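Peer 1: Pasting in a structure now, in structure tokens, and then I'll have a few things to ask.
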Amino acid sequence: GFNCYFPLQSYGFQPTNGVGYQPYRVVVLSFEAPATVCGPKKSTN
Amino acid sequence: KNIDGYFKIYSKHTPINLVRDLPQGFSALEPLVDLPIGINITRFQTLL
Amino acid sequence: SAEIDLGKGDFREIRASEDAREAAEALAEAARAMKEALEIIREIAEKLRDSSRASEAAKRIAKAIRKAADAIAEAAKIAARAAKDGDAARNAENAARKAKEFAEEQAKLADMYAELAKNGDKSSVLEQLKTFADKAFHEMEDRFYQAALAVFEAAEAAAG
Ligand SMILES: *[C@@H]1O[C@H](CO)[C@@H](O)[C@H](O)[C@H]1NC(C)=O
């Protein structure tokens, strides 16, 4: 320690932790040659 | 061939009754898939 | 049912045997001491601006950590005698050790970082201050909360 630190840091996840401290799940989808990923075009009768 | 990043591929299978001569035949080759892979292709080597 | 902004915002005025109430004023030597510690170190987390202030601010912080160190133990104690229960009292005496010592270990260390902020060589020592204070501020609230519900857990054990 003492002018020396690990480049790490532990989240302390306990059943009681603050709602802003509790673990959260995050999805970040990137948009961005042929373009192949396409939304579903709905058909019709 | 690779055009517009689509590497198309065309094939055709016909029997062979000849020994070592590219047969005097006639057949149209037909699409198999259209691979949308953006790769420069200048060299190619077969695998057996 | 009392307006105290703890972690996740849970607010209470402990409803149990009066020693748990006494574990609410004596614990208010901690419950009021935690939520003040996470506010003045919150003032030092990035409103740290002056090496000259860094000298005594860390000292008052160190004395507040030192205040917090022997406050969190003082909160975790009196319930365990009025605790009809044993299982829920284990954490507090641990926190009376763990939370006190973890606060204690930085309480002296903040002083040895307050002395290094005393002379105040702002070329590098501020970067010392900024790195442990948040580390402590992360550590103190982590250590706070672990006790902050384990201290009431003993008070919960000290309900009847
Ligand atoms: C072909 O190589 C060039 C090199 O300048 C590169 O910029 C390009 O992305 C490549 N194209 C493909 C389809 O791999």
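Residue numbering for chain A follows Swiss-Prot, covering 485-516, 520-532 in order.
Including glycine, each Cβ sits where the backbone N, Cα and C put it.
Among the mutagenesis results in Swiss-Prot, A:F490 to L has the note: Increased resistance to neutralizing antibodies and human covalescent sera neutralization. The residue drawn here is the original one. In Swiss-Prot, a published mutagenesis experiment is listed as A:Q493 to Y, annotated Reduced host ACE2-binding affinity in vitro. Record note (Swiss-Prot), mutagenesis A:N501 to Y: Increased binding affinity to human ACE2. The unchanged residue is displayed. The annotation that Swiss-Prot gives for the mutagenesis experiment A:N501 to T reads: Reduced host ACE2-binding affinity in vitro. Among the natural variants that Swiss-Prot reports, A:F486 to P is described with the note: In strain: Omicron/XBB.1.5, Omicron/EG.5.1. What Swiss-Prot notes for the natural variant A:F490 to S is this: In strain: Lambda/C.37, Omicron/BQ.1.1, Omicron/XBB.1.5, Omicron/EG.5.1. Here Swiss-Prot notes a natural variant, A:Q493 to R, with the remark: In strain: Omicron/BA.1, Omicron/BA.2, Omicron/BA.2.12.1. Where Swiss-Prot documents A:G496 to S as a natural variant, the accompanying text is: In strain: Omicron/BA.1. According to Swiss-Prot, the natural variant A:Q498 to R carries the following note: In strain: Omicron/BA.1, Omicron/BA.2, Omicron/BA.2.12.1, Omicron/BA.2.75, Omicron/BA.4, Omicron/BA.5, Omicron/BQ.1.1, Omicron/XBB.1.5, Omicron/EG.5.1. Here the residue is the original one, but Swiss-Prot notes a natural variant at this spot, A:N501 to Y: In strain: Alpha/B.1.1.7, Beta/B.1.351, Gamma/P.1, Theta/P.3, Mu/B.1.621, 19B/501Y, Omicron/BA.1, Omicron/BA.2, Omicron/BA.2.12.1, Omicron/BA.2.75, Omicron/BA.4, Omicron/BA.5, Omicron/BQ.1.1, Omicron/XBB.1.5, Omicron/EG.5.1; May enhance affinity to human ACE2 receptor. Record note (Swiss-Prot), natural variant A:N501 to T: In strain: 19B/501T. The unchanged residue is displayed. As a natural variant entry, A:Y505 to H appears in Swiss-Prot alongside the note: In strain: Omicron/BA.1, Omicron/BA.2, Omicron/BA.2.12.1, Omicron/BA.2.75, Omicron/BA.4, Omicron/BA.5, Omicron/BQ.1.1, Omicron/XBB.1.5, Omicron/EG.5.1.
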Peer 1: To the nearest whole angstrom, state the Cα distance for the pair A:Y505 (variant position) and A:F486 (variant position).
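Peer 2: The Cα atom of A:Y505 (variant position) is 27 Å away from the Cα atom of A:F486 (variant position).
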Peer 1: Per 10 Å Cβ neighbour count, which of the recorded positions A:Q493, A:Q498, A:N501 ranks highest?
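Peer 2: Selected residue: A:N501.
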Peer 1: Would you say which of the recorded positions A:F486, A:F490, A:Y505 has the most Cβ atoms within 10 Å of its own Cβ?
Peer 2: A:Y505
Peer 1: Determine, to the nearest whole angstrom, how far the Cα atom of A:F490 (mutagenesis position) is from the Cα atom of A:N501 (mutagenesis position).
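Peer 2: Pair distance, Cα basis, whole Å: 24 Å.
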Peer 1: Rounded to the nearest Å, what's the C-alpha distance separating A:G496 (variant position) and A:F486 (variant position)? Just drop the number here, would you?
Peer 2: 22
Peer 1: Rank aside, I only need the closest one: which of the recorded positions A:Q493, A:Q498, A:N501 has its C-alpha nearest to that of A:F486 (variant position)?
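Peer 2: The answer is A:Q493.
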Peer 1: Other than its own, how many Cβ atoms are within 10 Å of the Cβ belonging to A:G496 (variant position)?
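Peer 2: Its Cβ has 13 other Cβ atoms within 10 Å.
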Peer 1: May I ask for the distance between A:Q493 (mutagenesis position) and A:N501 (mutagenesis position), taken between their Cα atoms and rounded to an integer number of Å?
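Peer 2: Pair distance, Cα basis, whole Å: 17 Å.
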